[PDB]
Amino acid sequence: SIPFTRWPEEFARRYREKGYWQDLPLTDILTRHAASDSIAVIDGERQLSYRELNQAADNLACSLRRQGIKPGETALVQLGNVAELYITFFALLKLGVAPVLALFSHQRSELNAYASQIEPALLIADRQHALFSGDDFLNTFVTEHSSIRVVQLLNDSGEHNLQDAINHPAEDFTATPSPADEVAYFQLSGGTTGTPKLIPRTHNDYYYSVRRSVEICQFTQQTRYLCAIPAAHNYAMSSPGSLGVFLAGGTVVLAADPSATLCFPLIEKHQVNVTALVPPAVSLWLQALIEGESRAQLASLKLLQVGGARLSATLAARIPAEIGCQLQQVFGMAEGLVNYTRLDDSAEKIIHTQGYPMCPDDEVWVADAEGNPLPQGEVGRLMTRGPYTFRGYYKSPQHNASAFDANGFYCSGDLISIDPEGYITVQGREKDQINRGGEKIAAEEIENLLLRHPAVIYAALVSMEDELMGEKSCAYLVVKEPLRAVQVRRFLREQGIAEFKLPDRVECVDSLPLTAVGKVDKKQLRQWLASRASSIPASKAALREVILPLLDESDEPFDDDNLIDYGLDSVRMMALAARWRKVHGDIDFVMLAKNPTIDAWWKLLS
Amino acid sequence: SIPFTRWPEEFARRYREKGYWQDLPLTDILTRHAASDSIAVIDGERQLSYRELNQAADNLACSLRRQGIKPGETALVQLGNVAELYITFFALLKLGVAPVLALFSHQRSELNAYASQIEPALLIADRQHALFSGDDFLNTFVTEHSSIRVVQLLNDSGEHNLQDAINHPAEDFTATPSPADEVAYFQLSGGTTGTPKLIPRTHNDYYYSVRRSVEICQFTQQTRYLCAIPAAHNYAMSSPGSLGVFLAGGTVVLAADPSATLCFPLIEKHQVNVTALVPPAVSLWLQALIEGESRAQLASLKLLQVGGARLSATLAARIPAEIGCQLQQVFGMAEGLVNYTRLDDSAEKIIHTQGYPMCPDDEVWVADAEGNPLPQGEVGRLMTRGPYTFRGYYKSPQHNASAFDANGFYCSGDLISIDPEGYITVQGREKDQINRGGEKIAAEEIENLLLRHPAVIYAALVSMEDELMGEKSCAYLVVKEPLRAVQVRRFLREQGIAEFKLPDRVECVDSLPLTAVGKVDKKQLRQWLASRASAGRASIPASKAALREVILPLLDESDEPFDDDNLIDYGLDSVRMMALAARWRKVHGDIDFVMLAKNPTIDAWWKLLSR
Ligand SMILES: *P(=O)(O)OCC(C)(C)[C@@H](O)C(=O)NCCC(=O)NCCS[C@H](CS(=O)(=O)NC[C@H]1O[C@@H](n2cnc3c(N)ncnc32)[C@H](O)[C@@H]1O)c1ccccc1O
Ligand SMILES: *P(=O)(O)OCC(C)(C)[C@@H](O)C(=O)NCCC(=O)NCCS[C@H](CS(=O)(=O)NC[C@H]1O[C@@H](n2cnc3c(N)ncnc32)[C@H](O)[C@@H]1O)c1ccccc1O
């Protein structure tokens, strides 16, 4: 029925024979516990039993059937980190419908994009979301995508109230999930491409993803999991994420964001033993502790998952040191292929590598530029196929052609290298995609918006280092009439895109490399940047800038003044000597101190 | 004979009977090796055998005897980290003369001070030192201390050349060291007082200090020691320091300063296995490694001594981690009493404690304010007597009265606490003394110089925190006509004092606490400051322009926002925002991330902080 790329007959056989595809519905995850009175979800003050959760799902599905939603249809769901998300998810699974779980941070243009490829018969959104405070964008939206028939809204005492359908009990309704080898729902790809590109996941492949993730991370009835990153992403969903907790009878604790202020209290209060984060939030947490939060509220936490973005060995090491729990690096994509470091792994592999695939039948090779297998120390493009990795994007034949080699191996656009032990390390990136706090940003998607501006001739979006976010977006523009970053960010916001897509820096420049096709050449530009970057002071005035912080803030010296009289201490001086010796190697401590004036030291750095 | 406070007869007996005092001259350290051809000292490109070192000393001593220096007299020596220091020391020991080894950093006022108490018959200095470049200060100096008869200078091509006397061989010459229980030389306390106070050390007590230090640190002929901190201080001299290396037949490698740039090459080139540092140099070294120095030049180094100043457990732990050798904390004073952590000690004790005394007969207690002993966990003033700890300062009866209780126990002015295991931890300080990179600075000595200035009415010197130096001097003044730090540092410099005594910060204030006696009660001064400062640590933006100052660095440098603009349009990212919310919640506890971001303008956030 729904049109996805299937697996070669031969693979569908090996995957069932090898036990990976159990041909069970994803609903079976919540169904197992249908009779349990233990707590599945804690959202704020509310707590739901598995019985209640599964019941709510039956109700909402029943109520939706009554509103004339037929199996085979698609939906568009935008819900935040709130229980109604998990309810809606299972309700839609029980009906036979395939939703797209949209990020709550998404906006006008993203939602439009999704609804156009999906042709949704159902819309579920939240009135606390800016687009849904009023019914105007709402009304405009339903008319523009005509397929939409039913609409339910969270936080609405009004007509379309979602809670009404959730609490209206069940009829002669029985579940009708789609077949195990038929599409279950759609996941969102981390953008490489301007038109948003969806990922179909069948009950079979997705369920394996979750089961095997539970085995590896040791989730059990005991697991109390804090889900503070966006709940709708594949990571906090399947890896093992909240669904993995549900399969195992554990407890999911939802939180609106991952702020130490919000989370710390919840981890102690609910005795949380595991949680998943992205590197920027780990930085935030470690610092919040140093800034006087009590390392003791976090004492119940025995496991910290970190993934979605490059995690430095420096930062990884700080986790068990300052927080005092075990680290597991998770490297996965919405398309398939999650790599974990194991819990019984050595501290060497856990701090330095990204681990290895969750499946023995996950195939990974390292590829060179023409497409050739490299040995195992060598760096190249990551290729993989497998039992939970998909065979192509939904209704996107154009892109599918470039994303898969002739053998069905997907390419993530990641540069990796493999250990002699078989562990993967993320070396770099062969894609134009920016990874910002672990939110993917498609460079071309944003360039195309920039080109909608009258004064923009050529546009290029590249990543750039940030100690905290880990990467930030920087837009390089060639302009008719000069443009200021504010105006760009403002212009783009008016285009109705997610707030984190707005560039963190904008640099107008005299020219940009153009390739035969008309787009800026990213390889090039990336080179004539990273070169300029890789350093000791330029102007005598640049040397003053370096010295001043080392003296008494109280006064400023004349270039010929003795800097000791200004409070510069011999140790800071020795260091300055060391830093400058790496350029003029005759400079030592003694030489600097023999005549310590700015004049003297400038004559030396000449 | 020279006038020092002796040990009670009962103790001199126990200390000989227990083997501590061997009644041998300190020269015996160099004498043992007089026939050895192995290398005692490497100074730059020069290398001296024990035979040569001992010989040079016999020559310089003989040459000095010829110039009329009689046993019993005193000297003033100012020499840096160079071999001629060690030669001069033993030369003067062989004559029977007791020198003061002055720091090379010392200047006009310090040297005057020393020569006044000592009444030196002999002056030995270096022409590379600013005061001795020319003959100007030297002439003024000898007239103004008339006791001085002979003068020898390092790097003097002229008549006073020291090298000449060092190389002029020995006539009929025998050493006439002073008797083991008589004074050998003088050491400098950093001093708690404004007149410099000298510490007499007898051959007996000082030699013990060295022997027992060698045993504990296991120096042997294999020990190859880099002496980069000032060579004349008790630490790099006796603990075990260069003399400990000489006793053991090891090799001492001299270096002018302890910079990673100078030292790293020397440790590799000479295969140095041990060296002593102060906490600020350890920071400098650890960072130099991170900044791209190869951890491999330091590979021969099996032991790193760190002392002289508080060494944080964070820093201590980094040593074996990043440098990869063993740490030994050393907490001694020039007056006696060195505490080591042992080499076989646990990593717990080595990182957290300062170790315990090098002698079983070292006595340590702790005292509340009455002088009564505190129980075996409590914090209080450190009291000690012992076989190598002196019984009083040289010709300073006034101070001696306050530095010793009636039982002969010296008080270091340190606040310590003792482990159930008996290990000492330095808790804090009483003495009004500033410890700057581990150079002691007497607060009163500097105050009295500040009062020499016309515009200064009341003066107070206190310590202050510094991440790197560990402590810096800050001078609080009450002034007639307003003074700027530069003018103070310059004024003080002209007073002829060591460069590190110049205050790192100067604050002019409207008033200072004065006690019934007339000088700043530094005790209130210390609290008025305690609070002003700990009120501003949890401090949050004062006013709306102070809040702008905090936000701007978080946005694009490119533009500035109007108070009502949305700050996200200016590049402020949700993570930094969460953090700002956290810091502000500690004052208004209703503030979370969500609230900040609902309306992220400077106006909005100001309305929230004025509540
Ligand atoms: P403000 O904006 O309010 O807040 C900032 C903050 C807190 C960071 C906020 O943005 C936030 O909450 N962020 C969370 C980000 C997040 O939830 N990320 C989940 C990503 S879902 C991911 C699949 S993917 O396709 O989107 N990513 C695939 C690509 O990601 C790269 N990548 C993944 N893991 C990596 C590791 N470990 N190292 C290096 N790169 C990594 C890679 O390039 C890949 O192609 C996902 C993550 C984990 C497991 C499974 C999946 O599917
Ligand atoms: P620029 O100025 O060119 O360079 C800066 C730099 C490198 C810091 C420079 O000044 C420098 O080289 N400094 C080295 C200082 C130094 O050599 N110090 C040795 C001093 S001799 C010391 C005994 S004392 O009487 O001088 N001081 C005694 C007091 O010291 C405190 N204290 C000692 N040890 C301590 C430890 N381990 N922890 C905490 N406090 C400590 C205490 O207040 C005591 O009363 C000495 C030190 C070690 C061993 C033996 C002796 O004699």
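The first residue you see is number 1, and the count goes up from there.
According to its header, the structure was obtained by X-ray crystallography, 3.1 Å.
Quick reminder: no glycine exception, Cβ is built from N, Cα and C everywhere.
Features reported for this protein in Swiss-Prot:
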BINDING   A:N234, A:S239, A:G308, A:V330, A:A334, A:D414, A:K431, A:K440  substrate binding site
MUTAGEN   A:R493 to D (Swiss-Prot position 494)  Catalyzes the adenylation reaction with same activity as the wild-type
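Projection of Swiss-Prot feature records onto the structure.
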residue: A:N234; record: substrate binding site; Cβ within 10 Å: 24
residue: A:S239; record: substrate binding site; Cβ within 10 Å: 25
residue: A:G308; record: substrate binding site; Cβ within 10 Å: 28
residue: A:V330; record: substrate binding site; Cβ within 10 Å: 25
residue: A:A334; record: substrate binding site; Cβ within 10 Å: 21
residue: A:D414; record: substrate binding site; Cβ within 10 Å: 22
residue: A:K431; record: substrate binding site; Cβ within 10 Å: 21
residue: A:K440; record: substrate binding site; Cβ within 10 Å: 19
residue: A:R493; record: mutagenesis position; Cβ within 10 Å: 17
Exercise for the section: Using CB under 6 Å from any atom of ligand 1, narrow the recorded positions A:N234, A:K431, A:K440, A:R493 to the ones that qualify. Expected result: A:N234, A:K440
Problem - Among A:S239, A:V330, A:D414, A:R493 (the recorded positions), residues with Cβ under 8 Å to chain B, listed in sequence order - result: A:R493
Completion exercise
Integer Å value for the Cα distance linking A:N234 (substrate binding site) with A:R493 (mutagenesis position) is 26
Fill in the blank from the handout: Taking every pair from A:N234, A:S239, A:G308, A:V330, A:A334, A:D414, A:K431, A:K440 (the record's substrate binders), the biggest C-alpha distance in Å rounds to 24
Problem - Euclidean Cα distance (Å) for gap endpoints A:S535 and A:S534, 4 residues missing - result: 7
Practice task
Would you mind reading off the Cα separation of A:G308 (substrate binding site) from A:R493 (mutagenesis position), to the nearest angstrom?
Solution key: 25
Exercise for the section: Check A:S239 (substrate binding site) against DSSP and tell me helix, strand or coil, would you? Expected result: coil
Fill in the blank from the handout: A:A334 (substrate binding site) to A:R493 (mutagenesis position), Cα to Cα, whole Å, comes out at 26
Completion exercise
A:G308 (substrate binding site), DSSP three-state class -> coil
Fill in the blank from the handout: Quick note, A:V330 (substrate binding site) and A:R493 (mutagenesis position): C-alpha atoms separated, nearest Å, by 32
Exercise for the section: Check A:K440 (substrate binding site) against DSSP and tell me helix, strand or coil, would you? Expected result: strand
